[PDB]
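Below: the structure, in C-alpha cells.
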Amino acid sequence: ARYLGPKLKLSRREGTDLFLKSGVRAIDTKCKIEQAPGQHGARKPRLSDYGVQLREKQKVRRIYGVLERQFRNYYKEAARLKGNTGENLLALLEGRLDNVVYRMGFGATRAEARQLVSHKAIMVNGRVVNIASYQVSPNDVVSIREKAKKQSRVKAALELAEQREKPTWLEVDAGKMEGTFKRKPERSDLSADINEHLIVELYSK
Amino acid sequence: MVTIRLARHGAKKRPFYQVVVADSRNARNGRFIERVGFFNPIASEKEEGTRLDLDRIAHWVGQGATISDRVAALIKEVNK
Amino acid sequence: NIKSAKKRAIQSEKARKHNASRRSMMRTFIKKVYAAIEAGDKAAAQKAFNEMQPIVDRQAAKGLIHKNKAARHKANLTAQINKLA
RNA sequence: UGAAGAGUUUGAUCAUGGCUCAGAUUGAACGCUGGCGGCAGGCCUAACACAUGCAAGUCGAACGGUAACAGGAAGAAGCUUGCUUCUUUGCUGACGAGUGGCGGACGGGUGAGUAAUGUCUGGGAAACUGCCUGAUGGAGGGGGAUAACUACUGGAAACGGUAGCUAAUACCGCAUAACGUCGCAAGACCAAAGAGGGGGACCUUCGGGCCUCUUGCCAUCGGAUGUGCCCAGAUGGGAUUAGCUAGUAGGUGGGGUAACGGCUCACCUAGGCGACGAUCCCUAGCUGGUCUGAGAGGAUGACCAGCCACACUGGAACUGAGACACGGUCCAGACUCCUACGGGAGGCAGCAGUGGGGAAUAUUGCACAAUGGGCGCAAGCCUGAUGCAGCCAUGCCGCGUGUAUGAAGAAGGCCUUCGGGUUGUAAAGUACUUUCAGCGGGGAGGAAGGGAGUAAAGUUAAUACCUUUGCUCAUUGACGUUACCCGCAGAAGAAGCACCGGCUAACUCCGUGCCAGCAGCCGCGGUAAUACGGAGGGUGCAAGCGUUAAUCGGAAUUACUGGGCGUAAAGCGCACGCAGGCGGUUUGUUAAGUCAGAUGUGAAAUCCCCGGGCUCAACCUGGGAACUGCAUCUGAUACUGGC
C-alpha cells in the first residue's frame, strides 16, 4: 500500500518535513511545519510513554515509503558481516532503487521515483527492474527506458535535483538518463531526521 | 535388464532430465546404481551446460548395462 | 479385451491332469527304488534307480520342479545306493 | 551476530501458586471487502455408495487362411469380332476375424488392519535370479490334437457351447548333448525352431533347391541386479491390568519350501515369559519432513521422496520374470441394474462427475502435440500413463487503484459564553501518466525422424538388409487469445476492515439515563459514558483486514539445558530388610562402557556454503557440507562393572 491520502497532515503531526509532495510550492516557506503552538499548554497532556521510539519508527518508514514487514527484514539483514544496525540499516534504505532514482533526480519525490520503477520504466545493468527495494551495489548502472526519457515530471525533477545536496557516492548523465554507483553511502555523510538513542532497539520495545 | 536411461526431472514447461544406471525392474528415478550425468535441453548455449561421465559409462557398458538410441546420442550434445 | 489372466486357471487344471499326476508318479518312484533295495542290494538298486534318473530330468526339462527339487531327488537317491555295502 | 514482559489475591507490601493477555499457525471454516500476475497445494470426513463413459495393447519380415478391396491365374458366350457380360480363384499386395509369441505386477489411488515379522538405521546365512551381460555346447527323425469356417444347440436374451476338418516359432516322444548330474575319478543322462531381406552360373511343374548377413530357438556355468529368510539398535497410553500360558517351553520322527524355522503334523517331555511391566485392552501410515522460539524444548507427520500394507465384505492361492493381483480366477455376502420373466452383468480408495457424510476442499476441461512404457527387427499401432489448461486471497512473493496544479483557505460538515479552530492541497477548476487491465495485428521455440535426396574411397553383389552426417520437401502444437514486439485507448474500470476509559498508539461532541447496547482484566450505562449507537477528527494494517474451538511462543508456571518437599504444595508415625540403586584400596586380567584412528554406510529432494537459470525469491538444479549415528578392523590402558 501507498496510503494514497492527503500528505502534509502527516509531516505537520510529526513536526518534521517528510519530503512528501515536495518541490515548487513546498520550497521556501508555506509548509507551516512547527508553527501552530496551540491555545493552552503543549497538547501533551498525557500522550504515550512509548511515543518515542514509536513515532520515530513511523517517521523512518514513511520518509522512505517502506512498509513494516520489509523494514523489520532490513533490521535483520543489516546485522550480517558486522554491518551494525546503527550504520548499515540507514545505508540499505538510502541504497534502494526508489531512493537512487530520487537521488539521481528522475523523481521529485520518493513516491514519484517509485512510480517510475513499478511502471516498468527503469533498468539496472541494462536489465528492466520493477522492484523499488532493489539494492544498488558499488558497480551498478541505473537508467530510464526510451518510452519515458522525455516525460515532463522527469525533466522537472532534475531541475530540483541540482538544488538538493549532492550524493557523492554515485555518477549520472541527464541527457541519456544513465548513472553508476561508485561507493556504498556512509554514516559520516548519510544523516537523517531521527534522534541518536532511538531505532537502535527496534522491535520488541 | 540393467540399462543406462534418462530419468524424469524438471519443471512445468521446463524439463531438465538426469541419466542413471539401474535395473528396470526399478521405478522411475528411484533405486539407481549411480548417476552419470544431466541433459538440460536448453543448456544455455554454453560448455558448462550438459554433463556426462563418459569414462564411468565406458566401464558400465560392454559387457555391462544396455544403452539405447536416444541415450547413446547424449555424447553428441557434449561433442566428443 | 482379452485379459489373458482369465485363461490361466483353465490352462492349469487341464494340465494338472498330467503335471500333478507325475508328482504322484515321482512320489511312487521313490517307493520303487526302496523296494528295489529289498529285491535287493547292489545288483537290483542301481539297475532300478536308472529307470527313475531320466524321468526326473525329462520332467525338469519342462519346468515345474527345475529350480532344485529335480536335482535334489537324484542326489538323495545316488547317496542311498552309494551307502550300500 | 538472536533472546520485551506484565497483570491478578490488600487498606497497603513481599513471596508462592494458578490463571490470563500482547506474537506466530493450518489442505481449514466463518464476516466484510477483494484487482494484475507468479509458485505450491486443493475430500482431512463415509475402509459410505456410484449414474454415464473411458482408463491395455501388439506382431502378416512365425502360421492356418480370407469377410471385404485391388491386381493376376482360368474358362463360357454375344457378333456388335472390339468392346463387354457371365462363371470360378489367397496366386499376390493387404488384412477382418482365427492360431501362436510377448505385454499388461509399466505406472496410479487409498491407510481399513498392524505399537508390528513395521518405518528409520546396521548386520547375518541356507536359496533362487526370466530379460540384460560373459564364456561354452546343440539343432536329425516320427506321430497326434485344434481355431477360424460350417451345420447343429442352451436362453427372451446377454454370453458362447458342440461336432466335422487342417497346420506350427502350439505339443510329446525317438535321437544327439557340457567344465552340468554324483563321485577320488573314468562316465551315463536330460533338450529344442527356424524365420527374414538380398542374390549369380546348374535344373525343374521356376509360390527353391543353394549362397549371405541379421535375429531367434534348446542347454551348462559365471557377473550384474533383485526376490525369499532371521537378527540387532531406535519405538503411543494404561499397574484402581500382577501374574500369564498348552505349539505356551524343550526333545524324537515324518512331510514341506528354491531355501530357513516347529514351518506343518503326529508323539514324548514341563518348561517358557513378569516389575527393564509379561498377560490383556484403547488409540495408530512411518520417516524424509512441517510449524513454533534465540535455541533447548514443545505440538505434529496431508501434499512431498522412499518404504510397508489395502482393492465393495471375505476365503483360496494360481499364472508369470514379477501380484500375496484398481481394470484377474472360483465364487460367496451385501447390493444395484436388466428380464412382461426362460437367468444374467458388475465392484471409481484410477480419470472425471454425482447421491450422502462435513464448517469444508476446485471442472464428467484440452490433447497422443512432447516424453516414458508395451508390441513390432522396422515403418507403425496402444496409452483418463502422461503433459497441460480451468477454478480458489488457501499460504507466500513482485505490482496497480493515479500523478501534476490549486485558498486570507471556498460551499458543506464537527468543536466552541460562538472569539476562533480543524477536516485541508484534501476538493472543484486546469494539466500530466498510460504501469496494470481492455483491444486489433505480427509471432518464435518447445518437433527429432521415417520416405526420397545425402555420406563413408560405407556394407555388399557398389543404391537390399545393416550403417553415418547436417540440411531440404511433405506430415507431426493440446497448452494458445503463448512469450515478446507495435499500435488503438482514456483517469478512465480499481479500497477495504479493525481500532481511539487505565494497561494502550488515537478522542471529542451528541443521544440513551442502569435501559438499550458492551467487556482481555480493572469493570461500563441514572444528565459531561472518553467502555453502547452515531458523528466529526485521529490510530493501525492493506487485497486484504478481522472473529473464533485449538496447537508453538510469552512458559524456567513441567523445569533435561532448568523445578519443588519446616509452613505456602509434596518427607512414609516407627523398626528390620529381600529384589533394585550406591560402595575404601594394592596388583594383574577381561574389554561391556569411554577416548583415539580407519574402511563401509548414513537414498534423492532440502537447510548451509556456492556455480547456473527468471529482477529478488518460490521452483528446476550443478557442485560442496552436515546428519556427532551404526557396523567392521585397530590403538590408548585410565576409570567403572566383572574375576
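The numbers used for chain A are those of Swiss-Prot, and the residues that appear cover 2-206, in sequence.
Using N, Cα and C of the backbone, Cβ positions are placed for all residues, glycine too.
The annotation domain 'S4 RNA-binding' is assigned in Swiss-Prot to A:96-156.
The 10 Å shell around the Cβ of A:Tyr51 (variant position) contains 9 further Cβ atoms across the protein chains shown. According to Swiss-Prot, the natural variant A:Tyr51 to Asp carries this note: In rpsD101; suppresses a temperature-sensitive mutant of release factor 1, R137P. Not a ram mutation.
DSSP assignment over the domain 'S4 RNA-binding' (A:96-156) gives 19 helix, 11 strand, 31 coil.
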